[PDB]
Protein chains: 2
Amino acid sequence: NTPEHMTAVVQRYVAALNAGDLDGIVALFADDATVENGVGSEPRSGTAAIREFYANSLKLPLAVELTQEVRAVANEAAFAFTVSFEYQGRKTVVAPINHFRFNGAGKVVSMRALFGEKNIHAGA
Amino acid sequence: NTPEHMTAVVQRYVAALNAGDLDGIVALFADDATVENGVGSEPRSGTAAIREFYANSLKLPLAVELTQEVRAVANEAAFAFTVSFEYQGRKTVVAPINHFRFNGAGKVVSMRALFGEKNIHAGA
Ligand SMILES: C[C@]12CCC(=O)C=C1CC[C@@H]1[C@@H]2CC[C@]2(C)C(=O)CC[C@@H]12
Ligand SMILES: C[C@]12CCC(=O)C=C1CC[C@@H]1[C@@H]2CC[C@]2(C)C(=O)CC[C@@H]12
């Protein structure tokens, strides 16, 4: 495990969200990883629980893009990106910062997504 | 405490680094805050230890700028920014992502700065 590997994991994650490739997203994660995403709310913990969370993330097709270089050090990575979707004619762009901690095996053991209302950008 | 307060704290932090205003930086932090900055290395814990760390950060004058909107939710904030300095004729720009957790009193209880070698940008 290396910054190069962690950076590549972030890019595979972003591409798999764009693709709607749940096997691909879930495969990045350790068997006992947790995911906490949408506040400082309740973390989901199984392989099964993580898949189900992304299943739901992906109802609408997402356009996902890294908007700066990945920061990768030690066993963690942080990244700024946008998630864009369209619903009943309105485009929304969400701009989180996610954080990944890695396993010694190179797997994501935890992901936390930070964004608040000011990071949801949408017209009427 | 609110996303608006946390966001303002990030901006006061950035301005105080630019100013070289150690009282101003240190005042953002709880009496028992920790700061971990430069890897996944050893966290500094006192008021005194935090001041001493910033004293050292600030030998060279720093030009500091937020490069995207702050993400503020729950009791945490994350932000992407750059720290620029000049030494023996060479300009370096460092591009971290920092993370702050807040106290119920609105004080920073912890700061973690994530950046690796790929986030240090410098010519010869
Ligand atoms: C989960 C997600 C993508 C995966 C990721 O890693 C970070 C985010 C944050 C924005 C989410 C988005 C999924 C779709 C969501 C739930 C909406 O309908 C509004 C907020 C938005
Ligand atoms: C500590 C710092 C500013 C405070 C902050 O919040 C984040 C950083 C990361 C880059 C540091 C910089 C201080 C000066 C440093 C130590 C150098 O001489 C090369 C790396 C650079």
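Heads up, chain A uses Swiss-Prot numbers, so what you see runs 2-125.
Here the Cβ of each residue, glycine as well, is placed from N, Cα and C on the backbone.
The feature active site, proton donor is assigned by Swiss-Prot to A:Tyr14. Here A:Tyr14 (active site, proton donor) comes close to A:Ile26, A:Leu29: these same-chain residues lie at least six apart in sequence, with C-beta atoms under 8 angstroms from its C-beta. In the three-state DSSP scheme, A:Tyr14 (active site, proton donor) falls into the helix class.
Sequence-distant neighbours of A:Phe116 (mutagenesis position) (same chain, six or more apart, CB under 8 Å from its CB) are A:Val95, A:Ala96, A:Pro97, A:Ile98, listed in sequence order. Under its mutagenesis annotations, Swiss-Prot gives A:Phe116 to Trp the following note: Slightly lower activity at neutral pH. Increased catalytic activity at pH 3.8.
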